[PDB]
Amino acid sequence: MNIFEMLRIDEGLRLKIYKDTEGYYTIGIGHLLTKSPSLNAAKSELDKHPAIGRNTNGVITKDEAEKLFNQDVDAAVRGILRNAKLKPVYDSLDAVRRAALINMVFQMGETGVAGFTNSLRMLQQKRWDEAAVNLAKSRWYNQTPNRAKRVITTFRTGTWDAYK
């Protein structure tokens, strides 16, 4: 396991336009196409992404999916490295826990995760179970419980147990 395999589990692989946890048009492996309510709007965006740049009509191959996936993951890592509150945290975690942090940014963006103040602090001080206890009481946790549980278990143990 690693970040890719982990996110593929959390996000699933959908070759056709779908709606996310929030009601937004996404495709593949969690690739948000557009916050607009229009499926046409969505198809448009899709047809225009450089990795695709063709006429899909809401349908992509398994390759294009992974290609967007790769980019999205990199984008996540960038957001982290470019965020002042996040970077310090990342630098301080091990290879497995780093995957947990990337998962949160991938899911919710750099800005959202940056606002997990108390939890980031506990993570920086290596207080696993407290970090865990603390994350479990967020709205993120109530919103996507299944996912959140595995991520938290990841921070807590520093093992892939929750995904195995």
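Counting begins at 1 with the first residue displayed.
Determined by X-ray crystallography, 2.0 Å, according to the entry header.
Placed from the backbone N, Cα and C atoms, the Cβ positions cover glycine too.
In this structure, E11 (mutagenesis position) is part of a helix by DSSP. Cβ neighbour count for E11 (mutagenesis position) (all protein chains, 10 Å cutoff from its Cβ): 20. Swiss-Prot lists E11 (among others) with the feature active site, proton donor/acceptor, giving experimental evidence as the kind of evidence.
Summarising the environment of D20 (active site, proton donor/acceptor), the number of other Cβ atoms within 10 Å of its Cβ, over all protein chains shown, is 16. Annotated active site, proton donor/acceptor per Swiss-Prot: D20 (among others), in sequence order.
All protein chains included, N134 (mutagenesis position) registers 19 other Cβ atoms within 10 Å of its own Cβ. For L32, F106, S119, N134, the entry in Swiss-Prot reads substrate binding site.
For the published mutagenesis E11 to N, Swiss-Prot gives the following note: Loss of 84% of enzymatic activity.
One entry in Swiss-Prot concerns the mutagenesis experiment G30 to A. Its note says: Almost complete loss of enzymatic activity. In the three-state DSSP reading, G30 (mutagenesis position) counts as coil. Same-chain residues at least 6 positions away in sequence with a Cβ under 8 Å from that of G30 (mutagenesis position) are, in sequence order, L7, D10, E11, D20, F69, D72, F106, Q107.
Here the residue is the original one, while Swiss-Prot reports the published mutagenesis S119 to V (Swiss-Prot position 117) with the comment 50-fold decrease in enzymatic activity. Mapped onto three states, the DSSP output places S119 (mutagenesis position) in helix. The local packing around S119 (mutagenesis position), expressed as other Cβ atoms within 10 Å of its Cβ over all shown chains, amounts to 25.
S119 to F (Swiss-Prot position 117) appears in Swiss-Prot as a mutagenesis experiment; the accompanying note says: 10-fold decrease in enzymatic activity.
What Swiss-Prot says about the mutagenesis result for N134 to I (Swiss-Prot position 132) is this: 5-fold decrease in enzymatic activity.
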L32 (substrate binding site) and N134 (mutagenesis position), Cα-Cα, nearest whole angstrom: 28
Pairwise C-alpha maximum, in angstrom, for the residues (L32, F106, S119, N134) that bind substrate according to the record: 28
All-chain count of other Cβ atoms within 10 Å of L32 (substrate binding site): 14
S119 (mutagenesis position) versus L32 (substrate binding site) - Cα distance in angstrom: 26
